[PDB]
Amino acid sequence: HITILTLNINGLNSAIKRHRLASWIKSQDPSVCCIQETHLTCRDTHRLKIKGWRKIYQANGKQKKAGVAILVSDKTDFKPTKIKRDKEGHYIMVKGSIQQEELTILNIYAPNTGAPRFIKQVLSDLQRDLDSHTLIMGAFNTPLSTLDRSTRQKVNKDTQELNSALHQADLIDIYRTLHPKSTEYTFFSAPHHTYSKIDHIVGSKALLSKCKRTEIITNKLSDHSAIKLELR
DNA sequence: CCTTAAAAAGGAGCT
DNA sequence: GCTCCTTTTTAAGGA
C-alpha cells in the first residue's frame, strides 16, 4: 500500500524552506518522495535531512542548479541493489526492493532546452539497468500529450519521438493513461499566463496492474505542483 | 534567440 | 551571518 510523491521544489538553499518542506512531507506521509531541482550542490548534500525520512539518495552538481533526490520513509523498507548518480545532478536511478517487491526508480530533471532528446538519451543510455519494474518520474520540462499544455498547441516532434521511445521499451505515462482527457496541470507560467503539465510519472506497463490512483497537489512550497501515486 | 514575471540566489554594509 | 536590495535563474511563447 505504498505511495510515491513527485515534486519540483525549485530550490532548497534556505533552511526555512527546508523546514517547510520537512513539515509538508511529514503531513503527506509518502513511502517514497522524489524531489527535483533542489539546487543543492554536493558540498551541501548533508543539509537535506527530514525527520522520519532517514534514507535520502540525491544527485548534485557543483553549482546551485538542478539536484535530484529520493527520500524513503522510515516506516517502509527499502533494500537498494545499485544506484546511478548523474555527474551533473540531473537524474538519479535507485534500484532494489520496496516491501520485498522489486522496483527501479529513475528520478529525472531535464533542462528546459532540448528536454525530450535529453530524456531519451538518458533513457537509452541506461537501458541495461532499465527493466520491467521501472518507474521514471520527475521534472520532464516537456509535455507528453497535447493535453499537457493549456495552449493545446499539439505536440513537438521530439516529444512524440520520446513518447514512442517509451513505446520501444514498453514504458508508458502512468498519469496520461490512468487519466486521459485531463485538464490538470503542474506548472503555471506567469510571463505568459499559460499552464502546462511538464512534471510526469512514467512507468513500465507491467506495473499497470498495480497502479491504483494518481493525484495532483497544490502547495505553498514551489511554483510546481506535486504528483501522488498510490500503489495498493 | 529574445523577451517576460516572479522566485531563488547573491551581494553591500553593518552587526 | 544577517536585512534590504540587486542579480541571476527558470519555463515559455513570439519573431
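Using the numbering of Swiss-Prot, the residues shown for chain A are 7-238, in order.
Header entry for method reads X-ray crystallography, 2.8 Å.
Any Cβ shown, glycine's included, is placed from N, Cα and C.
Counting Cβ atoms from all protein chains shown, A:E43 (mutagenesis position) has 24 others lying within 10 Å of its own Cβ. Reduced to three states, the DSSP call for A:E43 (mutagenesis position) is coil. According to Swiss-Prot, the feature Mg(2+) 2 binding site maps to A:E43, an assignment based on experimental evidence.
Annotation of the mutagenesis experiment A:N14 to A in Swiss-Prot: Loss of endonuclease activity and reduced transposition efficiency. Packing around A:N14 (mutagenesis position) is summarised by its Cβ count: 26 other Cβ atoms lie within 10 angstroms of its Cβ, all protein chains included.
Swiss-Prot documents A:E43 to A as a published mutagenesis change and attaches the note Loss of endonuclease activity.
Sequence-distant contacts of A:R155 (mutagenesis position), defined by Cβ-Cβ distance under 8 angstroms and a gap of at least six in the same chain, are A:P149, A:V161, A:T200, A:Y201, A:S202, A:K203. Look at A:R155 (mutagenesis position): DSSP puts it in a strand. Record note (Swiss-Prot) on the mutagenesis of A:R155 to A: Reduced DNA nicking activity and reduced transposition efficiency.
The Cβ neighbour count for A:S202 (mutagenesis position), using a 10 Å radius over every protein chain in view, is 18. In the three-state DSSP classification, A:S202 (mutagenesis position) falls within a strand. Annotation of the published mutagenesis A:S202 to A in Swiss-Prot: Reduced DNA nicking activity and reduced transposition efficiency; the original residue is retained in the structure shown.
According to Swiss-Prot, the mutagenesis experiment A:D205 to G carries the annotation: Loss of endonuclease activity and reduced transposition efficiency. All chains included, 27 other C-beta atoms sit within 10 angstroms of the C-beta of A:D205 (mutagenesis position).
Separating the Cα atoms of A:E43 (mutagenesis position) and A:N14 (mutagenesis position) is a whole-number distance of 6 Å. A strand conformation is recorded for A:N14 (mutagenesis position) in the three-state DSSP classification.
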